[PDB]
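Below is one structure, written out as structure tokens, with a few remarks after it.
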Amino acid sequence: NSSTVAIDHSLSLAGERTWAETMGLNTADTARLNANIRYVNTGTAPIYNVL
Amino acid sequence: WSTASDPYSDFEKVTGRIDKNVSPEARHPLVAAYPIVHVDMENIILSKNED
């Protein structure tokens, strides 16, 4: 017949470096446009307030 | 003033002092002159608003 009585102490030092990257997107609004345009008059009379 | 009640007088219609885009068979006073406009749909574009 035996009887074992025990005790423990403990430390722990945990250092962590986390890198993360995320790319969100919406399928309805993927792209935005921009046009570079000129206006040409090949006619004979001038035209005003051109839209 | 307009026997066909279209927005053009009898005299303008027989004289020719009219919008020339009026068809020639509509240049008779008993012939009405009016637009008929209807829209056709060539293509659909659906976009799923999912992000």
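Chain A is numbered as in Swiss-Prot; the shown residues are, in order, 357-407.
If you check the header, you will see the structure was determined by electron microscopy, 3.3 Å.
Just so it is clear, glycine is given a Cβ too, placed from its N, Cα and C backbone atoms.
Looking at Swiss-Prot, you'll find the mutagenesis A:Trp375 to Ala noted as follows: Loss of toxicity probably due to faulty membrane insertion or translocation of LF/EF into the cytosol. A:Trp375 (mutagenesis position) has a Cβ environment of 4 other Cβ atoms inside 10 Å.
The secondary structure of A:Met379 (mutagenesis position), as reduced to three states from DSSP, is coil rather than helix or strand. Under mutagenesis, Swiss-Prot gives A:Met379 to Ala with this note: No effect.
Quoting Swiss-Prot on the mutagenesis of A:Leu381 to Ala: Loss of toxicity probably due to faulty membrane insertion or translocation of LF/EF into the cytosol. The Cβ of A:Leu381 (mutagenesis position) has no same-chain neighbour under 8 Å that is 6 or more residues away in sequence.
Quoting Swiss-Prot on the mutagenesis of A:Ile393 to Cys: Loss of capability to undergo conformational changes that lead to pore formation and translocation. Within the same chain, no residue at least six positions away from A:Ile393 (mutagenesis position) has a Cβ under 8 Å of its Cβ. Mapped onto three states, the DSSP output places A:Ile393 (mutagenesis position) in coil.
Here the residue is the original one, while Swiss-Prot reports the natural variant A:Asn392 to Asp with the comment In strain: PAI. For A:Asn392 (variant position), no same-chain residue lying six or more positions away in sequence has a CB closer than 8 A to its CB.
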Using a Cβ-Cβ cut-off below 8 Å, which of the recorded positions A:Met379, A:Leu381, A:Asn392, A:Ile393 are near chain B? A:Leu381
